[PDB]
Amino acid sequence: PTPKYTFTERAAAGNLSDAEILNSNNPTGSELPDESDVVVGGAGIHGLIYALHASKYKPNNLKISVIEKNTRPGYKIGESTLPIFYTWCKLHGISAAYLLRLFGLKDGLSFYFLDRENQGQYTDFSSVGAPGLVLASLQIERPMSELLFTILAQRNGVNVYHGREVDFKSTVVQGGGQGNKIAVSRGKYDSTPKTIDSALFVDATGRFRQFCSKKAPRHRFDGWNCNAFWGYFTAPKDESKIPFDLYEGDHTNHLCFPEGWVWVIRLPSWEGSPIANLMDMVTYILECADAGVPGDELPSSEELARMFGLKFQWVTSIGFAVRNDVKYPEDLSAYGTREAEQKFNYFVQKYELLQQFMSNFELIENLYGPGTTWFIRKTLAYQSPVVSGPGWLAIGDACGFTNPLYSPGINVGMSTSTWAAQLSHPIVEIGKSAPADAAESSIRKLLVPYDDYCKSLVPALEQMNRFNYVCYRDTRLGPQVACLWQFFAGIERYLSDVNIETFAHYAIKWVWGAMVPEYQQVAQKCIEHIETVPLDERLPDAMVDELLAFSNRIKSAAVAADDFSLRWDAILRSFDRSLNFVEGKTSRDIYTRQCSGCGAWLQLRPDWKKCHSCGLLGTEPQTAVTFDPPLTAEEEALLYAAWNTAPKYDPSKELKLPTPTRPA
Ligand SMILES: Cc1cc2nc3c(=O)[nH]c(=O)nc-3n(C[C@H](O)[C@H](O)[C@H](O)COP(=O)(O)OP(=O)(O)OC[C@H]3O[C@@H](n4cnc5c(N)ncnc54)[C@H](O)[C@@H]3O)c2cc1C
Ligand SMILES: CC1(C)c2[nH]c3cc(Cl)ccc3c2C[C@@]23CN4CCC[C@]4(C[C@@H]12)C(=O)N3
Ligand SMILES: CC1(C)c2[nH]c3cc(Cl)ccc3c2C[C@@]23CN4CCC[C@]4(C[C@@H]12)C(=O)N3
Ligand SMILES: [Cl-]
Ligand SMILES: [Zn+2]
């Protein structure tokens, strides 16, 4: 495809604002429609996943308008994504060659557990992702993922309006498929709001819960909650002085300790780029995806930035997520002038390993505009007690949220967004095909499972969060109990069989494994023990021994009962094939390498000879995947064969679940 500069030129010819150039790409036009089947409040990632999935699940059935108050896709925290999300992107026709032009490669999770009383001691738990011919995960800058999904939405019959605000004071939402009247303005100062007559309203306003807060108070779980404070840093090409052995920047890295943990996410940033030029670059990428342009013949990230007049740089997202029963000194002014900055820098010098780690990084000022050098968010976890009602439902963060840890926000959260999307077709047709009272009853009954799923979902994720946090108080429980169990219970068995049709059904059965009975049993034993030890004390060694022996006893039976074949010892660096911990073991598969020119992490596969980020020809990517223990040529062929194309939908085949086989 020859690149087009359609939006760049249109923006300049008409002197168009950011919201105007974006809204000019809408199928129905740059102004709001008088009527729609669905109106979605919010074009964060979940409002857009919802709109894309509803449209793709049954095209040309629902008219969908997404209303977003930001003038262009806005900054959001929440950058790490997981195989289920990549698979969703691939099912929606965007595979890794194209996604890697926009986003950072993620190919593993790694955990380093710092001993608080023996400064400088640590242990680790490391998993790899998958070969490049199998799948990828992604580290995403959220202004770019929300732009990608906006453009993709507009190319699939969905209208997305930036610069517009749902007015929840004058909006009317009513049941029975009768009629919503969604008031949309440019903000509070605007006294010519427009109304969209519509059948279904979707609350995708995230943690602000702008509609469902009207139906129930925010719910908080018992016990401590968490706070987060974070910033953006350079991303060193040379990672070798990082003080953790075998550290890799293409993992989501977790530095874990009694008070909480630090995330470390390497990702490219497009900040400073004009919105119109970005629309042209994204549109080009999608035309290239449509045409099947091979990776090596697709321009690199840096070449796209030259072609479309963009700004591109590598950054590291680094943040604390710590318990809110931490005691701070009253005066933290030695550490900075803002609270977020003060608590971040204070926590870094509490651990010699965090200070040594951070000394590989340089703070970026105001990456996302003035005031954004530092971020702080307090009291993270909450649940919405009501997530649907006559004329509406809620998805994503508007249902509830727990913690950054294991990235449930996007990757588990998209189970609500994609199930709501699928359900939206019969909800709208019911209202068009039955009188009001029966329509409303039928819709209510259809949504009982969705309501029930959301109700038990956040408590399960909250118990998952606490399980990990308490085990992070010790350098044996963290890796050998909490990480082991999250990986065993939550690995996505039979993900290669998922298709658009089964996606929501599969996703709601996953829950990161947090509903697996043996997982809950080990989690409750640890939480019950550890929560009785004040935060400022070390766990008694006998308590660690007892909890470790318990975990291992439950684990060995649950692993024996699982029927899913997996080369556990190639994925986890420190465990054998039966998921037993091995004190010295370092061996495992190698799926990635760093470009020697630009530092970007790359997937090893023989059809990608050039770095996808800077274009430098891998000297001769003789560097092939290393399987340890080895695979034959046939076994390798078989592996890649399973992941080529998702199977067609078979309404008679039953869905194989992601979770371990039950013991019978
Ligand atoms: C510190 C931290 C780290 C995290 N890390 C991760 C991670 O690594 N991975 C992960 O998966 N998750 C992570 N999360 C969770 C993640 O940030 C959220 O789950 C996710 O961004 C929520 O998406 P959403 O679409 O529901 O809401 P949002 O992305 O918050 O979007 C809601 C949208 O609604 C809009 N809106 C609000 N009011 C109106 C109105 N009246 N009219 C129109 N529009 C409106 C807002 O402008 C906004 O764009 C993290 C969360 C925190 C706090
Ligand atoms: C199931 C997947 C998505 C997965 N899910 C994880 C969760 C955690 Cl917590 C850690 C690691 C993984 C992995 C690594 C896997 C293991 N599979 C072996 C055959 C194909 C595949 C898919 C992939 C692979 O190549 N790597
Ligand atoms: C298993 C069932 C009850 C189910 N349970 C769900 C839970 C969620 Cl969260 C979403 C969708 C479903 C479905 C739809 C299914 C899928 N099955 C395919 C073969 C037979 C069957 C039974 C039925 C079918 O025809 N429709
Ligand atoms: Cl993660
Ligand atoms: Zn490069």
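Note that chain A is numbered according to Swiss-Prot, with residues 3-666 shown in order.
Per deposition record, X-ray crystallography, 2.0 Å.
Every residue, even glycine, has its Cβ placed from backbone N, Cα and C.
Noted in Swiss-Prot for the protein shown:
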| type | residues | note |
| --- | --- | --- |
| ACT_SITE | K108 | active site |
| BINDING | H48, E70, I79, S82, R144, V168, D399, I412 | FAD binding site |
| BINDING | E494 | substrate binding site |
| BINDING | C597, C600, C613, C616 | Zn(2+) binding site |
| MUTAGEN | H253 to F | Displays selectivity for producing the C-8-chlorinated isomalbrancheamide B but does not affect the selectivity for bromination |
| MUTAGEN | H253 to A | Displays selectivity for producing the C-9-chlorinated malbrancheamide B but does not affect the selectivity for bromination |
| MUTAGEN | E494 to A or Q | Abolishes malA catalytic activity |
| MUTAGEN | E494 to D | Decreases but maintains slight catalytic activity |
| MUTAGEN | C613 to S | Leads to an insoluble protein; when associated with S-616 |
| MUTAGEN | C616 to S | Leads to an insoluble protein; when associated with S-613 |
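Among the record's FAD binders, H48, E70, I79, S82, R144, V168, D399, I412, no two C-alpha atoms are more than 29 Å apart, and one pair sits at exactly that spread. The Cα atom of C613 (mutagenesis position) lies nearest to that of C597, taking the binding-site residues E70, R144, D399, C597, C600 as the candidates. Proximity to ligand 4 (Cβ under 6 Å from any of its atoms) holds for these binding-site residues out of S82, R144, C600: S82. Among the recorded positions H48, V168, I412, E494, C597, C600, no residue is found with its Cα located within 10 Å of the Cα of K108 (active site). Put simply, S82 is the one of the binding-site residues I79, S82, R144, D399, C597 whose Cα lies nearest to the Cα of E494 (mutagenesis position). Here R144 (FAD binding site) is compared against the recorded positions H253, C597, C600, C616, and the shortest C-alpha distance is to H253.
Same-chain residues with CB within 8 A of the center of the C597, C600, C613, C616 CB atoms, the Zn(2+) site residues themselves not counted, are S302, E304, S598, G599, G601, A602, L604, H614, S615, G617, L618.
Among the binding-site residues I79, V168, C597, no residue has its Cβ under 6 Å from any atom of ligand 2.
In this structure, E494 (mutagenesis position) belongs to neither helix nor strand by DSSP; it is coil.
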